[PDB]
Amino acid sequence: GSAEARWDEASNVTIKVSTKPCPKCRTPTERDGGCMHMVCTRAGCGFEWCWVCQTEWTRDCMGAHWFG
Ligand SMILES: [Zn+2]
Ligand SMILES: [Zn+2]
């Protein structure tokens, strides 16, 4: 038996996760773009962090991140 109405929403899961939380705000930061530089697009934050590293801009891995 198939449903005549819309009960279940067909979704595609090929994403790591909808959003990445800011190291401070933990806000839903959209993860989009070809670069590996992330920015907390929260109005009032604008904090930048190196995508992989969920923290501040790590100067240690500075260079390996940003683009990848
Ligand atoms: Zn933030
Ligand atoms: Zn890093």
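Counting starts with 1 at the first residue shown.
Technique stated in the header: solution NMR.
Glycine too: its Cβ is placed from the backbone N, Cα and C atoms.
Annotation of the mutagenesis experiment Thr19 to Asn (Swiss-Prot position 433) in Swiss-Prot: Fails to rescue mitochondrial abnormalities and increases apoptosis in null mutants. In the three-state DSSP scheme, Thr19 (mutagenesis position) is classed as strand. For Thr19 (mutagenesis position), the same-chain residues that are 6 or more apart in sequence and have a Cβ closer than 8 Å to its Cβ are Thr27, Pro28, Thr29, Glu30, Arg31.
According to Swiss-Prot, the feature Zn(2+) 7 binding site maps to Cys22, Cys25, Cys40, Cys45. Sequence-distant contacts of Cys22 (Zn(2+) 7 binding site), defined by Cβ-Cβ distance under 8 angstroms and a gap of at least six in the same chain, are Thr29, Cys40, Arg42, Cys45, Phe47, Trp49.
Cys35 to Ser (Swiss-Prot position 449) appears in Swiss-Prot as a published mutagenesis result, with the remark: Loss of monoubiquitination and polyubiquitination of porin. Taken residue by residue with DSSP, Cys35 (mutagenesis position) is part of a strand. Applying an 8 A CB threshold to same-chain residues 6+ apart, the list for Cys35 (mutagenesis position) reads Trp66, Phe67, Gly68.
Here Swiss-Prot flags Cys35 as active site.
Swiss-Prot lists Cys50, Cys53, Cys61, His65 with the feature Zn(2+) 8 binding site. Within 10 Å of the C-beta of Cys50 (Zn(2+) 8 binding site) there are 22 other C-beta atoms, taking all protein chains into account.
Ranked by CA distance from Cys25 (Zn(2+) 7 binding site), the binding-site residues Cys53, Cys61, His65 have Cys53 at the top as the closest.
Note: the Zn(2+) 7 site is recorded as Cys22, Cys25, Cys40, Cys45; in the same chain, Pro23, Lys24, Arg26, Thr27, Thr29, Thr41, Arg42, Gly46, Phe47 also have Cβ atoms within 8 Å of that site's Cβ centroid.
Screening the binding-site residues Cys22, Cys25, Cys40, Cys45, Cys50, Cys53 for a C-beta under 6 A from any atom of ligand 1 leaves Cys22, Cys25, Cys40, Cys45.
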